[PDB]
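**Student:** Handing you this structure, nothing more for now.
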Amino acid sequence: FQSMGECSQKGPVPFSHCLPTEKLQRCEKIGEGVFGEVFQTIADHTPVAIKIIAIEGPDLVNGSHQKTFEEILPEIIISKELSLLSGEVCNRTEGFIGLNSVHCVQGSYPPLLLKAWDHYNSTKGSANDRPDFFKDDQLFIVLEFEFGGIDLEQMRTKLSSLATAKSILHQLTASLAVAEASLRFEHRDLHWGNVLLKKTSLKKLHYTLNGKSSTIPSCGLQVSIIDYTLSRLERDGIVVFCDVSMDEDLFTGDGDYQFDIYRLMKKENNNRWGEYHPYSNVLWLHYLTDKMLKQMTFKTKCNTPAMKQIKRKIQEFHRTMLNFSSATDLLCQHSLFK
Ligand SMILES: Nc1ncnc2c1c(Cl)cn2[C@@H]1O[C@H](CO)[C@@H](O)[C@H]1O
Ligand SMILES: [Co+2]
Ligand code: NA
């Protein structure tokens, strides 16, 4: 059965099942990675994001081998578990992205998606191969997500002030804490492409951690965490994760603190990726705080002592947070969030 038993179709479906004519025609490419492609479209007046990953074939795609179904299952499972936290009671958060559906699709790549791919290449430039070489027996996983807004990297020059950065860090820490508490979750790849920002009219956002509800001032933005390709969690003691113990390349990057975080995770976990080490979530939050202070540039600087104090408190968070054991420890004990 398709979509984890929430679609009545059995066996692979064509692209047109997921992308009927008007939905396909409205696709625009919004992102990419070695994994594949991300398109935005609209259905029932509501934007969605469609992540398309080739699986099970022998061709290199963007320079790498395609995952098998067994290899892609963890991202599918984790996407669903994290989405479901929006509807839970004891441990509840909307800070992970909604998952609408997941399909296994068979076919060559739609010409209309190639048109969108071309437009992105012509305007932004792509690091990927044009995905025009797939045959009619090719399998894909198509994940349809809630549209989460714009990634923090693309918002480098677009945020109002460091007050907004504080909200963003609080939202991220709370979401991670709730997922720790519910699922013994580690994201493991929370670079600034994976933090999405969308406008909200809500003044406060709500979460529940181990039965205790609280709120976070939004500063007009709702944060969504995406991309569970490297993530880990467990349910009733059964662990789902990406075993990267034998990966060379993941640990040899340079030129950004991001690449150090991979090495620092490996140090923390002794290269045993099945274990639960929620300190990895602290390391990613440190990397994001570091981006907030060193790479983000804000429309309004910290011009008054009250704004300079927010800046100082974020600097203080940066210099103290590595002494906390988990996002839960940070949320519950760090002075930034009191
Ligand atoms: N649900 C989303 N809503 C909005 N943008 C999204 C997504 C996803 Cl998933 C990915 N992206 C974009 O694609 C890139 C590669 O994954 C990300 O960095 C986002 O820009
Ligand atoms: Co379906
Ligand atoms: Na969200």
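If you go along the chain as it appears here, the first residue is 1 and each next one adds 1.
This entry, so its header tells us, was determined using X-ray crystallography, 1.5 Å.
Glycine residues also receive a Cβ, built from the backbone N, Cα and C atoms like all the rest.
What Swiss-Prot shows for this protein is this:
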DOMAIN    24-338  domain 'Protein kinase'
BINDING   30-38, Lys51, 146-151, 189-194, 227-229  ATP binding site
MUTAGEN   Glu32 to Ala (Swiss-Prot position 492)  Markedly reduced affinity for histone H3 and reduced histone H3 phosphorylation
MUTAGEN   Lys51 to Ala (Swiss-Prot position 511)  Strongly reduced enzyme activity
ACT_SITE  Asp189  active site, proton acceptor
MUTAGEN   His191 to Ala (Swiss-Prot position 651)  Strongly reduced enzyme activity, markedly reduced affinity for histone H3
MUTAGEN   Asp247 to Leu (Swiss-Prot position 707)  Markedly reduced affinity for histone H3 and reduced histone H3 phosphorylation
MUTAGEN   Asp249 to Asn (Swiss-Prot position 709)  Markedly reduced affinity for histone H3 and reduced histone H3 phosphorylation
MUTAGEN   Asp256 to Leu (Swiss-Prot position 716)  Markedly reduced histone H3 phosphorylation
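Locate each feature and note its surroundings.
**Tutor:** Remark: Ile30 (ATP binding site) has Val38, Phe39, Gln40, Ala49, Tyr120 as non-local neighbours, by Cβ distance under 8 Å and separation of at least 6 in sequence. In the three-state DSSP reading, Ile30 (ATP binding site) counts as strand.
Packing around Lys51 (mutagenesis position) is summarised by its Cβ count: 22 other Cβ atoms lie within 10 angstroms of its Cβ, all protein chains included. Reduced to three states, the DSSP call for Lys51 (mutagenesis position) is strand.
Summarising the environment of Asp189 (ATP binding site), the number of other Cβ atoms within 10 Å of its Cβ, over all protein chains shown, is 21. Classification of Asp189 (ATP binding site) by DSSP places it in coil, neither helical nor stranded.
In the structure as shown, the Cβ atom of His191 (mutagenesis position) sits within 10 Å of 20 other Cβ atoms.
The Cβ of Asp247 (mutagenesis position) lies under 8 Å from the Cβ of no residue that sits 6+ residues away along the same chain.
Packing around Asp249 (mutagenesis position) is summarised by its Cβ count: 9 other Cβ atoms lie within 10 angstroms of its Cβ, all protein chains included.
Residue density at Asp256 (mutagenesis position): 14 other Cβ atoms are found within 10 A of its Cβ, drawing on all protein chains shown.
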**Student:** Pick the one among the binding-site residues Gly148, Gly193 whose Cβ has the fewest other Cβ atoms within 10 Å in this structure.
**Tutor:** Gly193
**Student:** In whole Å, how far does the CA atom of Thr229 (ATP binding site) lie from that of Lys51 (mutagenesis position)?
**Tutor:** 12
**Student:** Find the one among the mutagenesis positions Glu32, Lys51, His191, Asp249, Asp256 whose C-alpha lies closest to that of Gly148 (ATP binding site).
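**Tutor:** Closest candidate to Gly148 (ATP binding site), judged by Cα separation, is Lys51.
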**Student:** Going by a 10 angstroms cut-off between Cβ atoms, which of the binding-site residues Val34, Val38 has the sparsest surroundings?
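**Tutor:** Ranked by other Cβ atoms within 10 Å, the binding-site residues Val34, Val38 bottom out at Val34.
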**Student:** Please report the DSSP secondary structure of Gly148 (ATP binding site), reduced to three states.
**Tutor:** coil
**Student:** Listed recorded positions: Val38, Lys51, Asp249. Which have a CB under 6 angstroms from an atom of ligand 1?
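**Tutor:** Only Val38, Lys51 qualify.
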**Student:** Going by C-alpha positions, which of the mutagenesis positions (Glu32, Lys51, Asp256) is nearest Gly193 (ATP binding site)?
**Tutor:** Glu32
